[PDB]
Amino acid sequence: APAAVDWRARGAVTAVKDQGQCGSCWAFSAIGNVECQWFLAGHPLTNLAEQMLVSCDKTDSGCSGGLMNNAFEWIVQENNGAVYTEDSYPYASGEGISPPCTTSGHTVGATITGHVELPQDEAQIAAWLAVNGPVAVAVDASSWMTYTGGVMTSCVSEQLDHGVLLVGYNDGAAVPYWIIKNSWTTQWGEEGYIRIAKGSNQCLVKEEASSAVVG
Ligand SMILES: *[C@H](CS(=O)(=O)c1ccccc1)[C@H](CCCC)NC(=O)[C@@H]1CCCC[C@H]1C(=O)c1ccc(Cl)cc1
């Protein structure tokens, strides 16, 4: 695999979003992944609608949490593969209450056919991401509240509680790291991103790595 990859530099990653006071991280993780996969399938970079999952994916629990894999399955199994544009289905859960699903008045922005579940192995996740693009992951982010930058080297790695998006890595740096997109505005971390040390399963990053497939 390449020594280093950063999908942001290819133009493949949308702007950092803001989940607000809702536990909808899982939806931002899944949607961010789809956004990138859709672009990498040869389509214009498009902001897609977390609110569609938060409100309409009843396998998951909206502002009380969810799984990215369930989101990918819901899109395929319950919405004919379709993901609406953010423009047509704006986020409406920032205060912590997700409104009822609305099926009308939205515009399809992307489609997916399925999803893959990646090995629990940082090297194999990196090799896959180098070729196929950004990957949704679950992490322990309990220690992330105060992060303002730098490579995180002592992440509390005890329980999965957050969903984020791997967009790159760097194996050659003095402390090798993952490059991770979060959903807590650009005011958090490194313009909304975090780097965590790579190779020691920091924050349990290898446990639940997956990606949508665009056909
Ligand atoms: C998003 C994480 S968060 O709210 O951004 C956050 C806040 C403080 C510290 C760290 C993170 C949500 C929060 C749910 C509960 C408020 N997390 C998730 O949805 C997790 C994402 C990865 C897999 C596990 C998942 C989770 O905790 C969960 C899934 C399903 C159900 Cl029913 C409940 C929880």
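In order, the residues displayed for chain A correspond to 123-337 in Swiss-Prot numbering, which applies throughout.
Looks like X-ray crystallography, 1.8 Å, at least that's what the header says.
Quick reminder: no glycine exception, Cβ is built from N, Cα and C everywhere.
Annotated features in Swiss-Prot:
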ACT_SITE  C147  active site
VARIANT   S186 to G  In clones 1800-2 and 1800-4
VARIANT   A204 to G  In strain: RA
ACT_SITE  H284  active site
VARIANT   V286 to L  In strain: RA
VARIANT   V286 to F  In clone 1800-4
ACT_SITE  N304  active site
VARIANT   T308 to A  In clone 1800-2
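Under the three-state DSSP scheme, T308 (variant position) falls in the coil class.
Of all Cβ atoms in the protein chains displayed, 16 besides its own lie within 10 Å of the Cβ of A204 (variant position).
On the backbone, the CA of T308 (variant position) and the CA of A204 (variant position) stand 28 Å apart. Only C147, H284 of the recorded positions listed as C147, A204, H284 bring a Cβ under 6 Å of any atom of ligand 1; the order follows the sequence.
Long-range C-beta contacts of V286 (variant position), restricted to its own chain and to partners at least six residues apart, with a cutoff below 8 Å, comprise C147, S151, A258, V259, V261, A263, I302, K303, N304, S305, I316. If you take the Cα of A204 (variant position) and the Cα of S186 (variant position), they are about 24 angstrom apart, rounded to a whole number.
Sequence-distant neighbours of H284 (active site) (same chain, 6+ residues apart, CB-CB distance under 8 A): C147, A260, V261, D262, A263, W266.
All protein chains included, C147 (active site) registers 24 other Cβ atoms within 10 Å of its own Cβ. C147 (active site) carries a helical DSSP state (H, G or I).
The C-beta environment of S186 (variant position), restricted to residues of the same chain at least 6 apart in sequence and closer than 8 Å, consists of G145.
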